[PDB]
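Engineer: Just dropping this structure here.
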Amino acid sequence: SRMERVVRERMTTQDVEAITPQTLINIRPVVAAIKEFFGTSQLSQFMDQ
Amino acid sequence: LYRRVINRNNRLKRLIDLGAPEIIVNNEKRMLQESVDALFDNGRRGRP
Amino acid sequence: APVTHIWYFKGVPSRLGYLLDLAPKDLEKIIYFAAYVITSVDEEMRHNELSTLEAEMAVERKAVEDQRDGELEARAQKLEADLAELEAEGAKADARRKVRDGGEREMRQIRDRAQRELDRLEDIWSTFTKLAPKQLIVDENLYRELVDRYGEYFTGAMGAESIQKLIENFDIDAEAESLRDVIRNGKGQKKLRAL
Amino acid sequence: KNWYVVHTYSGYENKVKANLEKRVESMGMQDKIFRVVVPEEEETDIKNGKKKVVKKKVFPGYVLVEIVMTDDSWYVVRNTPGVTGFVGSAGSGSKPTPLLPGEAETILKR
DNA sequence: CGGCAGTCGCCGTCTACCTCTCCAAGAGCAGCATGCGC
DNA sequence: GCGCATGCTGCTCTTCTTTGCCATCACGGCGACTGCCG
RNA sequence: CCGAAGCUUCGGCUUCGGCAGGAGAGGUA
């Protein structure tokens, strides 16, 4: 959803005929969310061995 | 919390000694008041 | 610029509001730049100038009425010309009947703006009649009109700099004996408020 | 069409101006938002011929825009990628407060 | 004016000790350094 | 041979709060308050 | 305050070097 908001907001400020799917997409929010879940979270717990 | 107050005070001083319109000075004064209030008690009014 | 301590205004109760006799919502609006307040208003000039003031605004209102009836006369002669050029001959008289109805609509439309102007003048007069310190005045346009038409005889602003002025022009003794008089001979809930 | 003041992040004023012009020309609303300008000065910052002028901002963080306030111009202008919000809003912040004739004149003169 | 009842916010909710992990980053503004062109 | 242009790189901040984002928050006691009905 | 090194009259003197906050989860009495 964060990436979708970014692409929707940036689709209206760039010039046409130079718009490609690779120039509208930002990966940072997704990796940030993934690394925030798998790290500082209350449900992904340190294993007891 | 100290740095925020110092930055707002410096911007207010520079804008006052420049001949700024009243609306902008009022906005800066409101923002300085909010910053000091957050310094003394964070979360009492508005959002933390 | 002066600021206000959070402890003495955002408490339960508000010690600043208890000292100044102001609702906490009024304090919050004044402090955070959302409404004006009257710090001081001079009275002797009002008392010795009311007659001239009333004369000036009566003259202005009558001039507005004179302009309005001037437009009425111009539109009346235009409508008379239209009726003369239309009603007398084979031109559609149904159109002129609905034109008469729309003409009545036109008096109503012009009296709308006339009433707007008259109401603005009379409510400015009403506000200037009843103006006391520590009275919050919303609708900033009224403040511009008051501060330009009768800019003297009173002062006020918004922010903590305008509350410092209210605190400085404060008399502890008079309010103290006033509260003690209210408690001595009184009942209901105003006695509870005084307590 | 009265002038209005918009608050943006510090250092993003020129980018906000460019993006707002682009969204004026692209989204479609061209008869609502007319002109934008960032008040600025060109101080004499020089060093032995080698000029070093950093664009002198008289009001850092503010942008001037001429616009007719409908309920869609407020939406398009406020959601530009970089502005924080409108200024001058009083009385529950229903609508922003316009500028003054002489004030706009003197700011647009320099 | 004068009661009046819902409502909304603010206060509080046991002691001592052990082990582990994780704690703003991308964007932006100059300031040059070297390559390329006439 | 000299001037202009663009990328390594010092270098010091900057990070909001609408018509959005945001999703909620026990349980009891207490006290103002505030619109509301009479 | 500790260490290293010199002077040391044996009381000490001189040079250099050096730091310790939050959030979350699980557990024992």
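The numbering of chain A matches Swiss-Prot: 394-442, in order.
Even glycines carry a Cβ here, placed using N, Cα and C.
Straight out of Swiss-Prot:
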VARIANT   A:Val423 to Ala  In strain: vr1; rifampicin-resistant
VARIANT   A:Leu436 to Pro  In strain: vr2; rifampicin-resistant
VARIANT   A:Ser437 to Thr  In strain: vr3; rifampicin-resistant
VARIANT   A:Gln438 to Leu  In strain: vr4; rifampicin-resistant
VARIANT   A:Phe439 to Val  In strain: RJ37; rifampicin-resistant
VARIANT   A:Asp441 to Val  In strain: vr3; rifampicin-resistant
Engineer: For the C-alpha pair, I'd like the distance in angstrom between A:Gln438 (variant position) and A:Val423 (variant position), rounded off.
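Structural biologist: Between the Cα atoms of A:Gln438 (variant position) and A:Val423 (variant position), the distance comes to 21 Å.
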Engineer: If you count other CB atoms within 10 A of each CB, which of A:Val423, A:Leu436 wins among these variant positions?
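Structural biologist: Its Cβ has the most other Cβ atoms within 10 Å: A:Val423.
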Engineer: If you measure A:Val423 (variant position) to A:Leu436 (variant position) at Cα, how many Å is it?
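Structural biologist: A Cα-Cα distance of 19 Å.
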Engineer: Give the helix, strand or coil assignment DSSP yields for A:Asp441 (variant position).
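Structural biologist: Where A:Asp441 (variant position) sits, the three-state DSSP reduction gives coil.
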Engineer: Give the helix, strand or coil assignment DSSP yields for A:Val423 (variant position).
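Structural biologist: Assignment for A:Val423 (variant position) reads helix.
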